[PDB]
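If you scroll down you'll find the structure; I have some questions about it.
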Amino acid sequence: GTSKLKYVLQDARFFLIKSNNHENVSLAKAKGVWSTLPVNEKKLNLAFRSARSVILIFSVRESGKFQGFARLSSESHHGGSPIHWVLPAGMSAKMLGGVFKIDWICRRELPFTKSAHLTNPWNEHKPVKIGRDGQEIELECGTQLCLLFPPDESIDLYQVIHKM
Ligand SMILES: CC1=NC(=O)CC=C1
């Protein structure tokens, strides 16, 4: 069912995350972490304290898809287990902000072609697939985008609901 999902998304905030490559999404999926640039880190920290759920929706650039979405489970922190992000040549690990712990809500992909009817009011109502890294997606668009993903039957949102 979608009911616990809808509960987790109730009054969530949603942020488009752009990964340069699949390796970093796969590391995020395996490690339950994400790191972003300071400008997005501060937005996500602000959002994490402001909303019951902060949902990161991941898209690998040039993939034409979203690769799933995750709920922030912490603010960003530094010093932890280092993550060997395959970073775009031009960026160093120091350029990144701290590390967010995330709980994956959906590890399945969704092709952009399936979200072509969703516009993001916070990006001039451009298709929700369109957005810079860190782009916040308004609640209704964000919720409908997440409900478009194939259900991820490997995930039990029971523990996620407990965190919120
Ligand atoms: C982990 C990562 N985050 C980004 O915001 C860009 C590239 C790699």
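Heads up, residue numbers simply count up from 1 along the chain you see.
Keep in mind that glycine also has a Cβ here, set from the backbone N, Cα and C atoms.
In case it helps, Swiss-Prot gives these features for our protein:
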- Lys18, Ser19, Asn20, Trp34, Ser35, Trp85, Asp133: RNA binding site (BINDING)
- 12-149: domain 'YTH' (DOMAIN)
- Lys18 to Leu (Swiss-Prot position 361): Does not affect ability to influence alternative splice site selection (MUTAGEN)
- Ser19 to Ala (Swiss-Prot position 362): Does not affect ability to influence alternative splice site selection (MUTAGEN)
- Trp34 to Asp (Swiss-Prot position 377): Abolishes RNA-binding and ability to influence alternative splice site selection (MUTAGEN)
- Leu44 to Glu (Swiss-Prot position 387): Does not affect ability to influence alternative splice site selection (MUTAGEN)
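Locate each feature and note its surroundings.
DSSP gives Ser19 (mutagenesis position) a strand state. The C-beta environment of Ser19 (mutagenesis position), restricted to residues of the same chain at least 6 apart in sequence and closer than 8 Å, consists of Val25, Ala28, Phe58, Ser59, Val60, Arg61, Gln67.
Mapped onto DSSP helix, strand and coil, the domain 'YTH' (12-149) counts 40 helix, 41 strand, 57 coil.
The number of other Cβ atoms within 10 Å of the Cβ belonging to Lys18 (mutagenesis position), over all protein chains shown, comes to 17.
If you take the C-beta of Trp34 (mutagenesis position) and look for same-chain residues 6 or more apart in sequence within under 8 angstroms, you find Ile17, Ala28, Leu56, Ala70, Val99, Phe100, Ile102.
The Cβ of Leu44 (mutagenesis position) has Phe15, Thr36, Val54, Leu56, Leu72, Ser76, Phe100, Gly134 as same-chain neighbours under 8 Å, each 6 or more residues away in sequence.
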Compare the C-alpha of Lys18 (mutagenesis position) with the C-alpha of each of the binding-site residues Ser35, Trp85, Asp133, and give the closest one.
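Minimum Cα distance from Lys18 (mutagenesis position) across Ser35, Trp85, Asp133 lands on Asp133.
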So among the binding-site residues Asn20, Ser35, who's got the most Cβ atoms within 10 Å?
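The residue with the densest Cβ neighbourhood is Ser35.
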Around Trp85 (RNA binding site), how many other C-beta atoms are within 10 angstroms of its C-beta?
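Excluding its own Cβ, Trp85 (RNA binding site) sees 19 Cβ atoms within 10 Å.
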For the RNA site (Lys18, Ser19, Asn20, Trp34, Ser35, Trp85, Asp133), what does the 8 A shell look like? I mean other same-chain residues with CB within 8 A of the CB centroid.
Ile17, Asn24, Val25, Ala28, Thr36
